[PDB]
Amino acid sequence: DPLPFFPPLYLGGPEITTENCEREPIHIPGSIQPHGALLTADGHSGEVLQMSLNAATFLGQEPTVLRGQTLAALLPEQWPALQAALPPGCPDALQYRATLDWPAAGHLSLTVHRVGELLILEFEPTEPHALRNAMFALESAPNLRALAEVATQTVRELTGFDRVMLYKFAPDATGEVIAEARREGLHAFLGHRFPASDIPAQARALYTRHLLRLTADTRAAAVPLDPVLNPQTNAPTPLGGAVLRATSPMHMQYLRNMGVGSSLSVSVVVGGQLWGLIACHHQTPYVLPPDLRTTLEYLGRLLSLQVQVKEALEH
Amino acid sequence: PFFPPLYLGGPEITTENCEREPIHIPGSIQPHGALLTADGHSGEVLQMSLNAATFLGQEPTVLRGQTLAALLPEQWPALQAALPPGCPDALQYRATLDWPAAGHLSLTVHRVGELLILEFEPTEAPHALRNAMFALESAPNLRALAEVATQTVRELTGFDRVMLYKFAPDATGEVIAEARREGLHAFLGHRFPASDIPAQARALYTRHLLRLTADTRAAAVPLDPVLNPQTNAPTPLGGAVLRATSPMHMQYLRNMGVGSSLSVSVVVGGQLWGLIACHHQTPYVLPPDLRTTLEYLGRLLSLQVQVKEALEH
Ligand SMILES: *C/C=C1\C(=C\c2[nH]c(/C=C3[NH+]=C(/C=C4\NC(=O)C(C=C)=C4C)C(C)=C\3CCC(=O)O)c(CCC(=O)O)c2C)NC(=O)[C@H]1C
Ligand SMILES: *C/C=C1\C(=C\c2[nH]c(/C=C3[NH+]=C(/C=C4\NC(=O)C(C=C)=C4C)C(C)=C\3CCC(=O)O)c(CCC(=O)O)c2C)NC(=O)[C@H]1C
């Protein structure tokens with residue numbers, strides 16, 4: 001039965017169990033993962049509204065100084081580029097990405113999308129022809145199995161993960177791991193089927209719009225936004241589009257029970273429907289640089305294209 | 001069928017017989033790079049371009065004897081493994097060579113039958129492709145996608161005119177988008193016949209997705225020997241970027257007023273949906289790392305055209 005969301009935990013909304021998984025409002029945790037920083041600021045005036053508590057550690061600035069300034073004074077060169085690439089009324093999937101030279105944190109990756117009248121700003125630290133060779137490999141795959149096989153090994157060879165899996169959905173939302181490149185000693189997941197209440201209904205929806213989510217350390221503690229609610233509206237901040245969005249404690253409990261430390265999955269969208277995920281497991285905590293994650297963001301599109309062209313020939 | 005080429009006593013290509021030219025076998029390359037062909041198993045350089053001495057910085061006839069084991073020691077193992085016998089000619093492998101004379105060279109390699117083809121170009125030593133990608137995806141229709149695709153590629157490439165050339169069902173075409181430098185004629189809106197791209201070109205351009213012409217006034221640099229030592233036949237160059245352009249098509253681009261032309265094939269459902277056309281008024285060699293982004297934007301747009309045209313239909 002599809003039911004609507006609870007309030008979050010910070011708006012008096014109940015604690016989650018296995019009975020009511022589909023009612024968690026995962027899109028509004030009011031908190032980011034600690035490996036980066038996140039501001040939200042005004043769409044038009046550039047007024048810095050909220051920030052993650054740890055934004056000082058990362059930006060080498062105090063909140064009182066930060067929040068008492070505009071994005072014009074803070075990001076003088078970037079601000080017009082933000083305005084130009086993210087005009088008003090544009091979709092929240094659209095991101096503008098840039099590099100900074102921040103004196104305290106070194107080179108900083110700035111990712112920015114708009115959510116109504118709210119520019120969400122992310123900050124991460126950031127540090128030869130392997131994707132091109134990967135591109136032509138996938139295309140010259142003879143069939144959907146050799147496509148799936150090369151994608152998973154390519155993805156592993158680029159990223160360095162313990163278990164990379166291409167996971168495919170079925171018509172009734174049941175899934176099954178169709179290919180994997182794994183670490184030597186790890187027990188296979190190849191050909192396991194998994195029930196429909198594993199990736200729940202509110203999750204699969206969000207995963208069709210935004211095509212890359214991750215979890216760095218399944219033992220880390222969510223860094224909360226400050227203030228937790230959006231001053232514009234006095235309502236939760238839509239952090240569904242943010243990659244720094246903290247992962248749910250239901251999900252973190254699960255991954256710890258498997259001996260997993262880090263997780264990454266690229267979505268594969270065919271016909272505007274979630275065809276499958278390129279999931280990645282790691283036994284230790286593992287942060288992937290944003291510039292390297294851009295390579296995987298590309299592979300998701302590339303694979304989504306070939307997935308279709310392969311299935312056209314299977315008929 | 002095709003005629004014999006000019007170098008094997010074939011007829012000259014008038015506008016009458018404009019669909020029987022063997023475009024894939026010109027027996028020559030463009031002067032801004034260097035082509036070597038090599039045997040699959042042994043690795044002996046069977047044929048080279050006459051300008052090879054320039055870019056490879058070696059003597060002319062000394063390279064004919066040597067093997068790719070001796071020449072490219074580190075990459076030679078990778079070429080065999082990455083281009084296995086039986087693979088399609090569309091599968092390319094690429095790497096960067098650090099040569100002693102020419103400096104950073106760009107090696108691109110693909111296999112055809114028993115023979116490998118090795119293309120050497122000069123090459124250089126960031127978030128615009130990511131921003132473009134999302135700019136294509138948030139585009140709310142086909143026309144709004146078409147403007148963003150052309151305007152993207154121009155700002156990346158610095159070309160004087162970037163067009164998007166959509167194909168009607170009977171090989172007729174139309175320009176549905178066109179970013180361009182100020183003070184040029186507008187080809188936005190105009191349609192053109194199906195004689196323009198012949199039957200062989202259209203078929204070849206579905207399999208192979210990027211060609212160019214860096215200089216429309218330069219001369220082709222022939223292969224030596226012209227024919228393939230194995231087969232004593234024409235060397236299939238129809239998957240090489242350094243391949244020379246049909247002399248009709250250069251003679252055309254001069255009458256237009258173009259020094260350098262490039263294109264990217266947008267393929268939807270096995271068929272050729274359209275091309276991304278780039279014109280420059282002057283000669284312009286686009287370097288391999290920048291060209292890679294354009295091939296990338298081809299697949300992206302090929303994907304996005306399918307999503308958008310579903311919303312129309
Ligand atoms: C209470 C309901 C359930 C639940 C909650 C939940 N899951 C996700 C996202 C998931 N779940 C995945 C499940 C798998 N684990 C595996 O080992 C395999 C197969 C190899 C599968 C299919 C996956 C892959 C995801 C996506 C993210 C990831 O790759 O780890 C969420 C959303 C998390 C969020 O913060 O948005 C939630 C709330 N998980 C259950 O397993 C089930 C008991
Ligand atoms: C002899 C018969 C004809 C002919 C031959 C021919 N054309 C190509 C490649 C073409 N033709 C194109 C048509 C256009 N040229 C333009 O300037 C525009 C305007 C936007 C169009 C539509 C195009 C786009 C190509 C691809 C490359 C490019 O110019 O961007 C070939 C292939 C040559 C080869 O070596 O592969 C041949 C043989 N063209 C005629 O117009 C007609 C006289």
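One-based numbering along the chain as shown.
Determined via X-ray crystallography, 2.2 Å.
Heads up, the Cβ atoms here are built off N, Cα and C, so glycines get one too.
What Swiss-Prot records for B:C18 is tetrapyrrole binding site, and it gives a curator's inference as the kind of evidence. The Cβ neighbour count for B:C18 (tetrapyrrole binding site), using a 10 Å radius over every protein chain in view, is 14.
Annotation comment: Swiss-Prot describes B:20-88 as domain 'PAS'.
Swiss-Prot lists B:141-305 with the feature domain 'GAF'.
Listed in Swiss-Prot is the mutagenesis experiment B:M248 to C (Swiss-Prot position 259), annotated as follows: Binds PCB (in vitro), but difference spectrum is altered. B:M248 (mutagenesis position) carries a helical DSSP state (H, G or I).
Long-range C-beta contacts of B:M248 (mutagenesis position), restricted to its own chain and to partners at least six residues apart, with a cutoff below 8 Å, comprise B:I13, B:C18, B:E21. What Swiss-Prot notes for the published mutagenesis of B:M248 to A (Swiss-Prot position 259) is this: Binds PCB (in vitro), but difference spectrum is altered.
Residues within less than 8 Å, Cβ to Cβ, of B:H249 (mutagenesis position) and separated from it by at least 6 positions along the same chain comprise B:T213. In Swiss-Prot, a mutagenesis experiment is listed as B:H249 to A (Swiss-Prot position 260), annotated with the note 100-fold reduction of chromophore-binding activity.
In the three-state DSSP reading, B:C278 (mutagenesis position) counts as strand. The Cβ of B:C278 (mutagenesis position) has B:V153, B:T157, B:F159, B:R161, B:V162, B:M163, B:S261, B:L262, B:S263 as same-chain neighbours under 8 Å, each 6 or more residues away in sequence. Among the mutagenesis results in Swiss-Prot, B:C278 to A (Swiss-Prot position 289) has the note: Binds PCB (in vitro), but has aberrant spectral properties. The residue drawn here is the original one.
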Of B:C18, B:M248, B:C278, the recorded positions listed, which put a C-beta under 6 Å from ligand 1? Please answer none if none do.
none
What is the three-state DSSP composition of the domain 'PAS' (B:20-88), stated as helix, strand and coil residue counts?
20 helix, 15 strand, 34 coil
Could you tell me the whole-number distance in Å between the Cα atoms of B:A125 and B:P126, where 5 residues in between were not modelled?
14
